[PDB]
Every structure is written in structure tokens, then in C-alpha cells.
Amino acid sequence: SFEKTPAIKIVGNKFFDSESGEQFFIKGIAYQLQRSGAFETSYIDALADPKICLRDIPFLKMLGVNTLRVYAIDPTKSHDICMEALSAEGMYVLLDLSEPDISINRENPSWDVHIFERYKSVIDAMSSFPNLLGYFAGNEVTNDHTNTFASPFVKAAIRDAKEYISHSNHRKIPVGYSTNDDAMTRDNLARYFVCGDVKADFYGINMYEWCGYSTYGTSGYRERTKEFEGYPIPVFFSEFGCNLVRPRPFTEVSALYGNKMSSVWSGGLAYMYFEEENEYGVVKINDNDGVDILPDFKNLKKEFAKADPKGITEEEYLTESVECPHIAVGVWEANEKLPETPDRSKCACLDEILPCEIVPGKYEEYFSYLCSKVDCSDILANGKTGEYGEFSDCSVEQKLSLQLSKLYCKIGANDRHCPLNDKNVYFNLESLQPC
Ligand SMILES: OC[C@H]1O[C@@H](O[C@@H]2[C@@H](O)[C@H](O[C@@H]3[C@@H](O)[C@H](n4cc(COCc5ccccn5)nn4)O[C@H](CO)[C@H]3O)O[C@H](CO)[C@H]2O)[C@H](O)[C@@H](O)[C@@H]1O
């Protein structure tokens, strides 16, 4: 049963409960364990472990939240026990598709079969749950004026995740983006993610401008609210909770759900549940695996309890592409033109037919070496100029194998000797069998 969590849908720039027709406001907290790793994943998936999630849900209920943000799940594990238990308390999940070792690399961005496969894996693991509120296609990928060229890759990922869901049998869970709050980039980022032919479904900002006993006017919240007025998709704080002043009073919550902000914003999620030596938690897990409540907890609880946002109904609400920011060197360098959808079968053909292959700092050395001997244009991807090589969507190993093979063919010995000395290099006997 998921009767306490009917699926949430989007209409215009608001979220609505698909049964009641009432506007849905997010009252959230981030929920993610870390470690500080071959046989285990780098990330920990608390939603795959009933002993963890079932400990914490009663405390989450006490806080009064209706949403969690989860940054990483292991798609190979089951999640129904934890998802059902969250549903029984009226709780929804916002979920990042990426994970620390499979994300769009903001300093060398690609949108490729390896990252797309991760995204699909997550979608297929999690889309059966009606309380899955939405997916994030990226978190703070572009984060300042020196890496704006990563943003076309994120937009391609939004497009392709949405299309994969569209063509699947799943409920059409919306796909959005979570951004940081860098002054030089924020307006251009927000416009970029709703410009042209591909749009985010919703937009989360990780918002830390309000610290201590601040006010609507002095925090920056009034000016942010003014700038997002009329933005065409739902907008919310995907993180909040500046810890400059402790214990956090969380008085920003009174502003966020007040009349002035509730007409623009769809709520927000505090960062975060667990205390991890970063002074950001509201509970600390002791050496006996019990929950010890920290001084922030009561303050967040009290603020969420008093929050009573006045929205509008789906029926009363119901009664031209936006231009992409222009390019200026050192300010904004995200091309409107996006990379193509990664093509697993084209790329899988390299695995089959190439004479010389490599099994997955060697990449830098090897690309530098091979790309002085053959033309690597076919694997380059440039988000500034909107020029994406024919094989730029393949995995890094496939890309290196392609270049190695070109060098092998260029030499022309035909003696099965691949021209790079490394234990990971091998001649592919399938290349001999008569893509
Ligand atoms: O694409 C891009 C990149 O993404 C990087 O991975 C992301 C990774 O950096 C991010 O980390 C989260 C992290 O961003 C988030 N978080 C929140 C905070 C609090 O911030 C306070 C604060 C105060 C003031 C101003 C700004 N913030 N600190 N961390 O905490 C989560 C819970 O621990 C983490 O999961 O999780 C994302 C979703 O899984 C990952 O995609 C990736 O490692 C890269 O190579 C890749 O360039």
C-alpha cells in the first residue's frame, strides 16, 4: 500500500497531489550516510537496509518532514521495505541519479554510455514507488564561471533521462537539476535550464544565504524570490541550513512558507539528518548505533510544525521557447547545442570489432600519447563550441581503444601486436571474425 503517498505531479510551476488536487509543498531533510573500498560501494545506501531506515523514520516523523533528499542508492539492491515504510508516514523521496564515481565531471565533462547506464539503472530500480517525487540529473556541476561549459552535458542528461522514462512503462517521474548559489553564474544557470527545446522539470537551489537570526530582506531571500517570480517550472531549496550561528534556529523556515515566498517557492529540504563531523546534522548516531538528538533538532521540528503554507488548488490555477543566454568569454560558455544521446549499440560495436582494446593517471598519459599519433577529434566533446565527436558518447575505455586501434591500423604490421605497452592492452580476437 502507498495510500498515504499519492503520486505528486507538476502543473505549470507548482507540484500537486494527483488525488486531492492540493498544492504540494516540500518540507524536507537530506538523508545520506557517508564513509571516511572494492567489495563495498563508496557510498552507503540507507534505503537498502531496513535496520537503518526503520531506526530513523520515527525520528523523521518527529521532525515533521514529508520529503527526503537521497544523493545515492545502489540500484542492485531492493528498496521496497524502506520506500513502503516512508510511504506509511507520508514521506516522499527526491533522488540524485549520479554518484561520486559516476557523475558528469565538471572539469572534463562528458555525457556518455557509462554515465547514462548509471542513470537508467537508478530509474529502473526506483520508478515503481509512487512516493518517488523526482530525480536530479546533476548536482552543482557548473559551479562557477570557469566550468559553465559542463552545463550542455547536464541538459543532454535531462533530455535523455526524460526520454528513457517516457519510453519505459514507468510513471513519468519528473527529472530536474540541483544548482549551487554562485553570484556570477546563478541567473544564467537558471535561464539555461529552461531555454531552447530541452527543459528541466523542476529546479532546486542549494541555498545557504540565511544564517542565524536573519530576515527575509537582509538574507537575500527577498531578492531571490523577486528574481524567481514567474519562473516556468517548480523551484525550491534542494538544500538549506547555514550553520554559521549555532544551534541553528532555522528561522528561514518561517520566511520560506510565509505568504510572500509560498507563492514562488515549493518549499525546501534542510541539510541534513546525520551529523558527520561537519556540524550539519540534527542527530548523531552513537557507537551503539542509537540516535542521539542534537540541539538543532527541536528548532527544526518547531519551525516545520508552525509552517502552514497557503497554496492554490490545481483547478483554480488552471484558469514560445525562452532564449538561451548569449556566450561571453570568461562569463558564460554553455552552447545551446547539446551532445547527442549516447548510443550503447554503436559503442558496443567498438567492443566487438576493434583490433586493440584496453580493459578499464594512465588515461591522461595514454590519451596524450595516442592523440599525438592519430587524430582524436572523434572522441572530443566541446560544450563551449557545441562540437561533439562521433564517438564522444562512448566510455573512456572504448574511446582509448579506438585511438589505439587507429594507430595499429596506421602502422600496418597486421601481426597482432597492439602498439601500447601496458598489461591492460590486448589484441581482440573477435576483430578477426568476418557495425
Ligand atoms: O557533477 C558534478 C560533480 O559531482 C560530484 O558528485 C556529486 C557529489 O559531490 C555530491 O555530494 C553530496 C554533497 O554535495 C552534499 N553536501 C551538502 C553540503 C553542505 O553545503 C554547505 C554549504 C554552505 C554554503 C555554501 C555552499 N554549501 N555538503 N555537501 O552532501 C551530500 C550528502 O553527503 C553528498 O551526497 O552528491 C552528488 C549526487 O550523488 C554527486 O553527483 C562528482 O564527484 C564530481 O566528479 C562531479 O564533477
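All residue numbers given for chain A refer to Swiss-Prot; the residues shown span 29-64, 73-355, 363-403, 409-482, 489 in order.
Per the header: X-ray crystallography, 1.8 Å.
Each residue, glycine too, has its Cβ placed from N, Cα and C.
Under the three-state DSSP scheme, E176 (mutagenesis position) falls in the coil class. Around the Cβ of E176 (mutagenesis position), a 10 Å sphere holds 18 further Cβ atoms from the protein chains shown. Per Swiss-Prot, the feature active site, proton donor maps to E176.
Per Swiss-Prot, the feature active site, nucleophile maps to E275. Around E275 (mutagenesis position), the same-chain residues six or more apart in sequence whose CB sits under 8 Å from its CB are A58, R105, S214, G240, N242, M243, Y244, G304, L305, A306, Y307, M308, listed in sequence order.
Taking a C-beta cut-off of under 8 Å and a sequence gap of six or more, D137 ((1,3-beta-D-glucosyl)n 1 binding site) has these contacts in its own chain: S78. Positions annotated as (1,3-beta-D-glucosyl)n 1 binding site by Swiss-Prot, on the basis of a curator's inference: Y107, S134, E135, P136, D137, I138, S139, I140, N141, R142, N175, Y307.
Per Swiss-Prot, the feature (1,3-beta-D-glucosyl)n 2 binding site maps to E176, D217, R222.
As a published mutagenesis entry, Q62 to A appears in Swiss-Prot alongside the note: Slightly reduces catalytic activity. Look at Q62 (mutagenesis position): DSSP puts it in coil.
Quoted from Swiss-Prot, the note on mutagenesis experiment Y107 to F or Q is: Slightly reduces catalytic activity. A coil conformation is recorded for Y107 (mutagenesis position) in the three-state DSSP classification, outside any helix or strand. Taking a C-beta cut-off of under 8 Å and a sequence gap of six or more, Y107 (mutagenesis position) has these contacts in its own chain: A58, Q60, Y79, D132, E135, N175.
Where Swiss-Prot documents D132 to N as a mutagenesis experiment, the accompanying text is: Slightly reduces catalytic activity. The 10 Å shell around the Cβ of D132 (mutagenesis position) contains 21 further Cβ atoms across the protein chains shown.
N175 to A appears in Swiss-Prot as a mutagenesis experiment; the accompanying note says: Abolishes catalytic activity.
Quoted from Swiss-Prot, the note attached to the mutagenesis of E176 to Q states: Abolishes catalytic activity.
According to its DSSP assignment, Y244 (mutagenesis position) is coil. Record note (Swiss-Prot), mutagenesis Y244 to F or Q: Moderately reduces hydrolysis, and causes a 10-fold reduction in transglycosylation activity. The unchanged residue is displayed.
In the three-state DSSP scheme, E275 (mutagenesis position) falls into the strand class. For the mutagenesis result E275 to Q, the note given in Swiss-Prot is Abolishes catalytic activity.
Quoted from Swiss-Prot, the note attached to the mutagenesis of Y307 to Q states: Moderately reduces catalytic activity. DSSP assigns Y307 (mutagenesis position) to coil in the three-state reduction, placing it in neither a helix nor a strand. For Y307 (mutagenesis position), other Cβ atoms within 10 Å of its Cβ number 24.
Shown in sequence order, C399, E400, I401, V402, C466 are the residues of the chain, 6+ apart in sequence, with a C-beta less than 8 angstroms from the C-beta of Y474 (mutagenesis position). Under the DSSP three-state reduction, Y474 (mutagenesis position) is assigned to strand. The annotation that Swiss-Prot gives for the mutagenesis experiment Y474 to A reads: No effect.
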For this session: Quick one: among the recorded positions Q62, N141, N175, which has the most Cβ atoms sitting within 10 Å of its own Cβ?
Result: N175
Exercise. Helix, strand or coil at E135 ((1,3-beta-D-glucosyl)n 1 binding site), per DSSP?
Worked result: strand
Seminar exercise, completed: Per the 10 Å Cα distance test against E176 (mutagenesis position), the binding-site residues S139, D217, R222 reduce to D217
Problem set entry | Cβ-Cβ neighbours of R222 ((1,3-beta-D-glucosyl)n 2 binding site) (radius 10 Å) | 15
